[PDB]
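Below you'll find the structure, written out as structure tokens, and then a few comments.
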Amino acid sequence: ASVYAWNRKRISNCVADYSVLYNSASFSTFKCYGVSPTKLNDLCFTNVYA
Amino acid sequence: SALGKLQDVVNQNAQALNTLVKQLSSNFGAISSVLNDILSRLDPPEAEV
Amino acid sequence: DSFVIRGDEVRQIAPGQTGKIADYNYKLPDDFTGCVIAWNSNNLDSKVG
């Protein structure tokens, strides 16, 4: 999507293997505020919005 | 009310403790007043802050 | 401690970072005291093939 019309995807009722993301070499910026993606593996959430 | 002088003491002490305990629910600027939540969400570098 | 990485990964040579390099190859401590120095080496470490 264009930035002015940024898309939002709701993630729910699923297992989130965050490793696939934070072990990948495909990203040049990967910056998490207030959380560690490794610890996300041990947490459950009610709202996730990519 | 005759024994108010004693009751006062009791109440005062109680109030103190209550406030003390309720002060455990404050953030003081942290992202969460629960130590275990901070530890469950942050690694040492900023969890320590 | 000397080595070679690719440019996008230089940011991982720093306390409190994650990624391939930080997780599996070279890890600085969170309380790291010292200096990190890095420079482009395309002229030395790259080959046409």
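Throughout, chain A uses Swiss-Prot numbering, with the displayed residues spanning 348-397 in order.
Backbone N, Cα and C define each Cβ position, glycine as well.
Annotated features, as they stand in Swiss-Prot:
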type	residues	note
VARIANT	A:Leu368 to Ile	In strain: Omicron/XBB.1.5, Omicron/EG.5.1
VARIANT	A:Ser371 to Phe	In strain: Omicron/BA.2, Omicron/BA.2.12.1, Omicron/BA.2.75, Omicron/BA.4, Omicron/BA.5, Omicron/BQ.1.1, Omicron/XBB.1.5, Omicron/EG.5.1
VARIANT	A:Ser371 to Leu	In strain: Omicron/BA.1
VARIANT	A:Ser373 to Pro	In strain: Omicron/BA.1, Omicron/BA.2, Omicron/BA.2.12.1, Omicron/BA.2.75, Omicron/BA.4, Omicron/BA.5, Omicron/BQ.1.1, Omicron/XBB.1.5, Omicron/EG.5.1
VARIANT	A:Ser375 to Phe	In strain: Omicron/BA.1, Omicron/BA.2, Omicron/BA.2.12.1, Omicron/BA.2.75, Omicron/BA.4, Omicron/BA.5, Omicron/BQ.1.1, Omicron/XBB.1.5, Omicron/EG.5.1
VARIANT	A:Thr376 to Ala	In strain: Omicron/BA.2, Omicron/BA.2.12.1, Omicron/BA.4, Omicron/BA.5, Omicron/BQ.1.1, Omicron/XBB.1.5, Omicron/EG.5.1
Mapped onto three states, the DSSP assignment of A:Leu368 (variant position) reads helix
The number of other Cβ atoms within 10 Å of the Cβ of A:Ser373 (variant position), counted over all protein chains shown, is 7
List those variant positions among A:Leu368, A:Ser373, A:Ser375 whose Cβ lies under 8 Å from any Cβ of chain C, in sequence order, or write 'none' if there are none.
-> A:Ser375
Note: among variant positions A:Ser371, A:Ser375, A:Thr376, least Cβ-dense neighbourhood at 10 Å is A:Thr376
Near A:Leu368 (variant position), which residues of its chain come within a Cβ-Cβ distance under 8 Å, counting only those 6 or more away in sequence?
-> A:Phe374, A:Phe377, A:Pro384
